[PDB]
Amino acid sequence: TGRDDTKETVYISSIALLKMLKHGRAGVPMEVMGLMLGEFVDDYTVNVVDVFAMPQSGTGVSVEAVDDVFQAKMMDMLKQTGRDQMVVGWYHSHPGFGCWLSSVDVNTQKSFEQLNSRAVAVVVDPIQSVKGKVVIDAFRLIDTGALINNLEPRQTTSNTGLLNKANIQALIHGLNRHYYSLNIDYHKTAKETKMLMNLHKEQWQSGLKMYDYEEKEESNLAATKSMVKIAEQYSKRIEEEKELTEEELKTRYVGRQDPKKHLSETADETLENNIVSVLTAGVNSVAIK
Amino acid sequence: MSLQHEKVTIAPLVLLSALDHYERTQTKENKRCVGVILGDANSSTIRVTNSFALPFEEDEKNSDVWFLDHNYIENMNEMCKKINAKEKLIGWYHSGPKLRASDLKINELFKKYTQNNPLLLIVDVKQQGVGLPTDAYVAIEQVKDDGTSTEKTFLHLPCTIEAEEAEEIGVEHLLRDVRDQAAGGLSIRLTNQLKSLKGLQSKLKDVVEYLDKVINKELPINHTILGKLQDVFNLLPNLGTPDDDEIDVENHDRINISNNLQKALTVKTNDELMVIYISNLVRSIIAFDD
Amino acid sequence: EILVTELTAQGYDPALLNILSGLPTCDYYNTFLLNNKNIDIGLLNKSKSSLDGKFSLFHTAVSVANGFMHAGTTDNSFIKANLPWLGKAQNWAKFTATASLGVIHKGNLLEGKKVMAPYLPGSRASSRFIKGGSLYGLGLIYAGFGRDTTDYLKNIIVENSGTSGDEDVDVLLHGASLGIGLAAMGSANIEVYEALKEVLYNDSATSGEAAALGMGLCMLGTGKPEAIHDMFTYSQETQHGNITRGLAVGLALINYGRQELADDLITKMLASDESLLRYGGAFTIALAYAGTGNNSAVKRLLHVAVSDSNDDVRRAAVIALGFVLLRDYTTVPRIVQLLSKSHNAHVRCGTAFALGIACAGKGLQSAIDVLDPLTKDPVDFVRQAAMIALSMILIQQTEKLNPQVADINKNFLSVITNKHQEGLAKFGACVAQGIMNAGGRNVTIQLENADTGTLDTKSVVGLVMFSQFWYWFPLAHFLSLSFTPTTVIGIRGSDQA
Amino acid sequence: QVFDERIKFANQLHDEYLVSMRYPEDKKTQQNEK
């Protein structure tokens, strides 16, 4: 009777990830969902290798919008190219709400939880991934008898400490009384690192192209006028600056917003702009000539 | 069928999707994986969002014999709309390492699907190149002015990227390198300069042996390359012009601003010289008292 | 192992040759600890109240902590007091608890089997964690003395290496493999290397990580090429992170003390695309040049750390420094003052470990001061390391011999008392508390002996295994090999009393 | 030609600033006065 529940972590590959993000953004604010194709290995590795949508439904997250019916169609299509694997759970998109599981999401998850004990549920916020961050969390329900027995400590075996939440109060109400969340790591290859990085062709055309100088004259013009104003703000501060506690001087004789540092900043950021202009210029004189 | 073609922008997802698809069919070791390629077309820039594998067999003694499951594709397209109902057929990817002469016959079969002339997107699976490790071609049928009949032949389209907000941030999210092939600090752009100079050196050298090979390897007189080669010579720089003198007078200008900006820094650093000395002056008294 | 044979054919008295095996020598140390040990039974109660046996992380801390305190004599006071508390845990925490018995009953060779026998297979079938974790704990008792024991444990492994095992068998075989590492340490048994090579080839998930570790412990300081080749390649064969990691850090043990003939390996491991092989490559430098402050070794470790953006790797490279600079522990606080200055958590974690290992002997006021705000940092993983490092540094000094000993002791206690802190912090103070009181305050860590001014092999081996505790808790028990008892034992040279 | 020279003249004063600024600082911080 019973199978143990312990810390896992869901490795979402780059390939997989980009499809959830792309699909979710387009279809939002309507919830899009679909199943996740992958592998289960060892008991700390949920490996999600590929994903694909299940048709967009107005009912949102539901066993009605998945069905074994549509999934069998999708499977036979993947089967013939020999890319079929084993289904590791399901994903869904909240329309702008943080990652937690609803009562209906949990009930979808319970249908799957009978079928594989390690099956995971993944909330994507593709409308929170307009940041630098990517907001996606995965959860897994803990059995009815165990929560009552307080086997919450059981769930913290086989990690060394990496816990950090991105939400509380909706996240933290479901977490104590239903589910235990899993952390997500991201997997890449070294080929992918180059593709991700290059969003330009200007890495062998950046020594033979640059900006026109009319804009450089706009920027250099603006820079000098500014440094005169900041030099006055900076002279005003150093009327004194021998009275103890830096902070008090900055309020009284305005040194707020650190004009000393501010003038330095404008000097650095324009000084680098010109070194580029030169490096493109000199490459042209000597290569061509 | 539209001829509407200028460029190819490529989602990062495509490159990666096709890299795995090649190794999971397990048509590799000089055996090709050929799949369908999905995206928007009927616009100048062909916008490639996604790709899928197709069951494919490659006779390696004869690349002019292959297996393609025509039925399957129709099945697959219905599933592509679920994902995104702007995905329609736009071509098929090839897994490199480059263009072949067995590709025209494969291209034929892909005309029963696409409303645009079938794209051939070479996804290099080894990552060779000095830009994006993709070439793009499209098959266009055109008369030849040399005296021979109408051929179907592959003209290159440039390779480029553009990306969705979700995809672009995901890229950075996965990635963790600070990148010497894009701009950044001064040192980072110094790496880009040296490379660009060497990039001109590598490519100009390639034209020298290509002109020689037409008359010493008996490649044919291809008028389309050489007309562009002539327009390089017309737009090429000169010397001793008042245009080239104005450049020198602009060198004076910008360096002077840099000169003054440098001198401006030095003022600031000499004040921090002086502040620390005020910090030194206090520390003298404390040393005496103890 | 070979020297005694030569002396046998010179002709000697059999007394000397027992002493060279070391069995008498263990007995003399046993007696010192039986008589003079002073343990804190109110502390045993206090940890028990603060940290729960039904809370699996909390139960690990208390099991480890008491075991180090009670170490060096077979005393059953921990078992009887906490007789209902031990059973409440399960999974690998209850595995840790069974092997903490063998930390307390370390040594006592004649009686080693007697105190472990209610746990050992043949009358244990109730739990698979007990069955395997008693064999691990039996390995600690007989570590470096277990030549006969090697045979007995080997029957069990050969049985299980022809199978892929049940989950009953995997846990059982797990602790057999760490244990036989200990018993057959520094023996150069190619019989054992072959024995464990069969387990690696099963691809069993937790049994294979353990197999790799056990191979490294037996073949310590051999620099054998066959063994090196197999483990390094099996990393690519698997996708398991646990297993891949187990080979990487065991390869460090194998190249102990050859220094630039460990170089070919370092090149392979550092150039590897894998992060795990970079994690282990750092440890290969550490053991190879251990106890020698050569400029070259330390240079490479410093560079690897800053320039990488792999969290596991940054931590490992900085820990490795400490081993290389045991020779001159005067310099460590100045060199790693830099690294604690950089406010990255993993980096700060390895820096506390660098201070702790390097300076584990005589106390330094500075070493203490640099660690002190690192018990205050917001990241809780630094807080764990900082207090454990202070406990390694001041192991049995008096509070009239440096008055910071009593203060720092209360600082660990204060975190535990508090229940408003994080469990990571209460875990850090409690494990550190047992290290601080270790031996009953009779032993100290002897990195380099002053008896001849020479490096100690046992002290180095325990500490590198101990730094894996963050990735597998059972391995904490290896710190017992870094405890070497400090006493003058006078002996009558005519019948040995 | 001229602007180049002034720029290098500035660079030289920067360097002298660096070595001198920290050497007396270093004596005080080492020295006990606490």
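Here chain A follows Swiss-Prot, giving residues 18-306 in order.
For all residues, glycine too, the Cβ spot is worked out from N, Cα and C.
DSSP classifies A:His109 (mutagenesis position) as strand under the three-state reduction. A C-beta separation below 8 Å, combined with a sequence spacing of at least six in one chain, links A:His109 (mutagenesis position) to A:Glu48, A:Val49, A:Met50, A:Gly77, A:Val78, A:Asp122, A:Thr125, A:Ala138, A:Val139, A:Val140, A:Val141. Residues annotated as Zn(2+) binding site in Swiss-Prot: A:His109, A:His111, A:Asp122.
Sequence annotations record features per position, and here Swiss-Prot assigns domain 'MPN' to A:27-162.
Under its mutagenesis entries, Swiss-Prot includes A:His109 to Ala with the note: Stabilizes ubiquitin pathway substrates; when associated wirh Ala-111.
Record note (Swiss-Prot), mutagenesis A:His111 to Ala: Stabilizes ubiquitin pathway substrates; when associated wirh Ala-109. The unchanged residue is displayed.
A:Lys208 (variant position) falls within a helix when secondary structure is assigned with DSSP. Over all protein chains present, the Cβ of A:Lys208 (variant position) has 16 other Cβ atoms lying within 10 Å. Quoted from Swiss-Prot, the note on natural variant A:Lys208 to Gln is: In strain: NRRL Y-53.
According to Swiss-Prot, the natural variant A:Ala239 to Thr carries the following note: In strain: NRRL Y-53. In the three-state DSSP scheme, A:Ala239 (variant position) is classed as helix. Residue density at A:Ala239 (variant position): 12 other Cβ atoms are found within 10 A of its Cβ, drawing on all protein chains shown.
In Swiss-Prot, the entry for natural variant A:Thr262 to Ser states: In strain: NRRL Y-53. The structure shown retains the original residue. A C-beta separation below 8 Å, combined with a sequence spacing of at least six in one chain, links A:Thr262 (variant position) to none of the other residues.
Residues A:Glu48, A:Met50, A:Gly77, A:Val78, A:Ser110, A:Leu118, A:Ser119, A:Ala138, A:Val140 surround the recorded Zn(2+) site, their Cβ atoms falling within 8 Å of the Cβ centroid of A:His109, A:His111, A:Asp122, which are themselves excluded. Taken residue by residue with DSSP, A:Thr262 (variant position) is part of neither helix nor strand, so it is coil.
Listed recorded positions (A:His109, A:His111, A:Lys208, A:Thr262) with a CB under 8 Å from any chain B CB: A:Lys208.
Distance from the CA of A:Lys208 (variant position) to the CA of A:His111 (mutagenesis position) is 32 Å. Annotated pair A:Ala239 (variant position) and A:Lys208 (variant position), C-alpha to C-alpha distance, rounded: 42 Å. According to DSSP, A:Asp122 (Zn(2+) binding site) is assigned to a helical segment.
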